[PDB]
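S.K.: Okay, here's the structure, questions in a sec.
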Amino acid sequence: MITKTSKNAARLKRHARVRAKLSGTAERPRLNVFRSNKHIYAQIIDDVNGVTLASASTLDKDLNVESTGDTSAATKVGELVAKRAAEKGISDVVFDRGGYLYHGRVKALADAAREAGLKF
Amino acid sequence: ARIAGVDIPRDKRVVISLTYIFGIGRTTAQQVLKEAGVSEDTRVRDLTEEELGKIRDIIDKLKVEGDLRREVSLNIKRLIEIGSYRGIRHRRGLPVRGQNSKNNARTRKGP
Amino acid sequence: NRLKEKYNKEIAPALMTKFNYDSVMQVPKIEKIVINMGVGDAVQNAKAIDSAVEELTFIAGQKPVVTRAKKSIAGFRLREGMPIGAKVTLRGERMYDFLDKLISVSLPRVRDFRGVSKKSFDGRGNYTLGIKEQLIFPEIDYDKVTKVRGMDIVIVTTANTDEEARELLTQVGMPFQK
Amino acid sequence: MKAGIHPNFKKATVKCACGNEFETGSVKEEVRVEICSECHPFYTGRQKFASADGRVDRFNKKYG
RNA sequence: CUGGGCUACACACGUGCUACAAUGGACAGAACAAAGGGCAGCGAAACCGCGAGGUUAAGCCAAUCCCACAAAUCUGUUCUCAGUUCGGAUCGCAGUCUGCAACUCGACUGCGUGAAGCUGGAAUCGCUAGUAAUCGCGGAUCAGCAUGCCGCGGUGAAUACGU
RNA sequence: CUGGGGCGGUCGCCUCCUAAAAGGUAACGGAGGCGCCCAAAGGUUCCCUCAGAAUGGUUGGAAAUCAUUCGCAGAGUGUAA
RNA sequence: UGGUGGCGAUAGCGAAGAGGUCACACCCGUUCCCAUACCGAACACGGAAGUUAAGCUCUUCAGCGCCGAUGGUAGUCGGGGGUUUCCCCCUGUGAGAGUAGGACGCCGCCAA
């Protein structure tokens with residue numbers, strides 16, 4: 001009877017009001033987080049091209065944790081994907097907050113990217 | 001409250017405490033309360049943890065608030081629906097139980 | 001957890017066997033209860049809205065929220081602000097001690113309590129319940145305020161139709177007027 | 001749950017004049033209660049309690 | 001001749017009753033009268049019914065017997081200032097008695113209920129001592145029907161400066 | 001200023017219409033308002049979405065509040081288009 | 001099959017089935033990090049018992065909303081005529097509605 005908003009449903013109404021603030025690229029592709037219930041991802045995307053430049057996720061058979069879906073050991077992907085684009089060298093990227101709060105352990109993904117090098 | 005009646009006395013006389021509820025009065029409170037044996041006794045609020053429940057059994061076996069209002073509902077409402085010679089003065093406004101209509105009239109009409 | 005262990009052991013499969021659903025989790029429940037004062041001091045001239053705080057927190061220790069008037073009224077008091085009535089929209093496990101204080105404890109402290117509300121459902125599953133007395137709830141002190149208000153309590157179900165919800169509440173065991 | 005706003009809830013011991021007891025939780029360590037569902041006439045089946053409704057109606061008046 | 005009405009009822013009055021209360025209210029015990037009626041009548045005692053009264057029945061044609069026990073008052077418990085343990089209507093259920101029959105329309109009793117009233121405006125009244133005021137009793141009508149009417153006794157005041 | 005003048009009314013600022021699909025574009029033509037207000041009714045971060053309607057309820061009322069659906073906007077957006 | 005994009009609702013409302021190991025989900029708890037004008041509904045956190053129910057995907061429908069013509073007309077530039085508050089031709093443009101019809105999506109990138 002009580003109709004609820006899904007945590008994916010209204011989240012992309014909070015995500016697009018970040019998408020009206022940033023340009024995707026500027027030799028600096030945008031970088032979003034996807035916080036599911038089980039395991040949490042990271043892609044490096046840029047408008048105009050829509051090219052996912054380099055990516056990985058917590059779902060990765062290489063470099064498992066193996067606690068898999070908990071605190072900042074699951075932000076090794078925040079450490080990995082910044083090290084993954086480090087061989088592309090690109091860049092001091094733009095960071096999407098998705099539709100989540102930049103709070104930790106969503107912040108801790110992008111925390112792991114900065115001492116992995118990338119300036120944001 | 002109380003442990004015996006609904007909205008019972010508290011720190012008051014035992015016969016008047018039995019004279020609280022709409023149906024429990026002075027004569028019957030002295031009668032069935034006299035069967036329980038209080039007489040005020042203890043005159044404020046202390047009858048018993050097992051004596052006040054004795055007013056729950058001896059005090060609980062009789063009635064009646066909703067049964068008094070229901071018997072009145074079947075009387076002014078019973079004769080108010082089954083006739084009558086008690087209905088036209090039961091709600092008509094004039095003296096029903098006997099009086100002068102130019103009288104004091106402090107039951108129904110007044111001034 | 002005495003109501004909470006009641007339906008988590010028997011009641012939810014009892015509706016499944018009464019009439020079917022797929023997915024045994026698909027069963028209506030207790031969702032949320034919104035207690036209301038609605039008072040507004042009648043009419044703002046008390047001035048104690050906040051008298052309704054002390055009267056409400058001992059139904060359950062949930063901190064309440066005074067409901068602010070969201071409209072200006074031409075026939076009474078007042079324009080917006082100056083809130084009208086308190087509110088606890090309680091949930092969870094404190095939910096399942098509020099109702100154990102209702103059925104076998106405080107709902108018979110309604111004086112002429114027999115059974116009630118044949119039609120007070122909102123048509124599609126909510127259960128409305130008006131309350132006219134306040135010696136009802138147990139941790140209310142008779143030594144305290146001694147002033148008379150009224151309440152609503154709005155029990156919310158999960159069922160699409162109140163068909164399924166009314167039969168749920170009878171498996172809960174709710175005394176209705178029949 | 002805000003700290004210091006919500007009163008502590010020790011395990012309650014509900015009781016009654018009929019000796020019925022119930023284990024719940026409350027601010028008070030013990031809670032005597034005048035009436036329980038196991039004692040109230042409505043919840044307890046259809047006890048005569050005091051009525052004996054309809055005795056007598058609408059008529060039964062005869063004496064010889 | 002039957003039934004009804006004289007008893008109705010938005011309202012204003014007239015005369016009285018009972019109250020608003022601690023000099024009071026409830027109980028227990030004790031004490032004090034006078035007067036009149038009673039045969040188509042009074043009714044003793046006894047038992048029954050909380051109760052009002054019922055039953056039978058001695059006695060009295062009455063300075064003998066009955067109505068009859070007076071009540072305010074005195075001695076203890078207690079209520080403690082409040083719409084109440086005050087006061088009492090209204091009204092409900094339940095009984096008695098009277099009658100051809102108590103619904104319009106007799107009273108009394110039980111249980112319950114407990115209005116309004118916390119000494120009443122301008123104004124108005126009666127009162128010179130066994131008086132005011134107050135507490136009870138009997139009787140004419142009358143099968144029943146008194147807070148009226150007519151008598152009877154009990155407690156026992158203040159003031160009259162003066163025109 | 002003026003359909004002679006006088007009397008009446010207006011003199012300046014913002015919005016609409018007349019305005020002829022850029023933009024202006026007149027009359028004593030048709031409507032409103034403006035000589036302020038907000039120390040926040042400003043800036044930013046981060047949330048959320050209305051009005052009305054129905055259904056049922058506490059003195060609850062044609063309507064204050066409270067819950068479930070409707071409801072692209074019939075709500076608000078200081079003050080007026 | 002999920003995630004992120006780009007394109008005018010031809011992408012949508014609505015009706016109906018089907019899927020869950022993996023993924024997205026609900027779900028479970030609140031000691032933590034952090035939230036409620038209150039509250040683990042949400043927001044945050046760590047976990048895996050239960051689930052296709054809802055979300056979400058696929059598939060059918062054209063009830064609604066949408067797209068959308070051709071022809072023909074209203075209007076109209078430019079001449080020319082009049083019976084001149086308006087009307088008539090000629091040249092060229094051409095609406096709006098309706099309608100024939102389309103459509104309840106394509107095209108990516110990454111991840112399994």
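So how was this one determined? The header says electron microscopy, 3.8 Å.
Cβ atoms are placed via backbone N, Cα and C, with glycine included.
In case it's useful when we look at the structure, here is the feature table from Swiss-Prot:
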{"type": "BINDING", "residues": "D:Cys16, D:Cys18, D:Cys36, D:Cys39", "note": "Zn(2+) binding site"}
{"type": "MUTAGEN", "residues": "D:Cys36 to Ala", "note": "The protein does not accumulate and cells grow very slowly"}
{"type": "MUTAGEN", "residues": "D:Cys39 to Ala", "note": "The protein does not accumulate and cells grow very slowly"}
S.K.: Using a 10 angstroms cut-off on Cβ to Cβ distances, just flag whichever of D:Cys16, D:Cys18, D:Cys39 is the loneliest among these recorded positions.
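M.R.: So among D:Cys16, D:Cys18, D:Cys39, the recorded positions given, the one with the fewest Cβ atoms within 10 Å is D:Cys18.
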S.K.: Report the same-chain neighbours of D:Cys36 (mutagenesis position): residues 6+ apart in sequence with Cβ closer than 8 Å to its Cβ, ordered by sequence.
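M.R.: Within the chain, D:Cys36 (mutagenesis position) has Cβ neighbours under 8 Å at D:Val14, D:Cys16, D:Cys18, D:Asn20, D:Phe22.
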S.K.: Once D:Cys16, D:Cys18, D:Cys36, D:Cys39 are set aside, which residues in the chain still have Cβ within 8 Å of the Cβ centroid of the Zn(2+) site?
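M.R.: Neighbours found: D:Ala17, D:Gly19, D:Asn20, D:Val33, D:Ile35, D:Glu38, D:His40.
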S.K.: State the three-class DSSP label for D:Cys18 (Zn(2+) binding site), counting H, G and I as helix, E and B as strand, and everything else as coil.
M.R.: coil
S.K.: Near chain C by Cβ (under 8 Å): which of the recorded positions D:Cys16, D:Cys18, D:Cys36, D:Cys39?
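M.R.: The answer, in sequence order, is D:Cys36.
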S.K.: Are any of the recorded positions D:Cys16, D:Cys18, D:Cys36, D:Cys39 near chain A, where near means a Cβ under 8 Å from a Cβ there, and if so which?
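M.R.: Of D:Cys16, D:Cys18, D:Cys36, D:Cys39, none lie near chain A.
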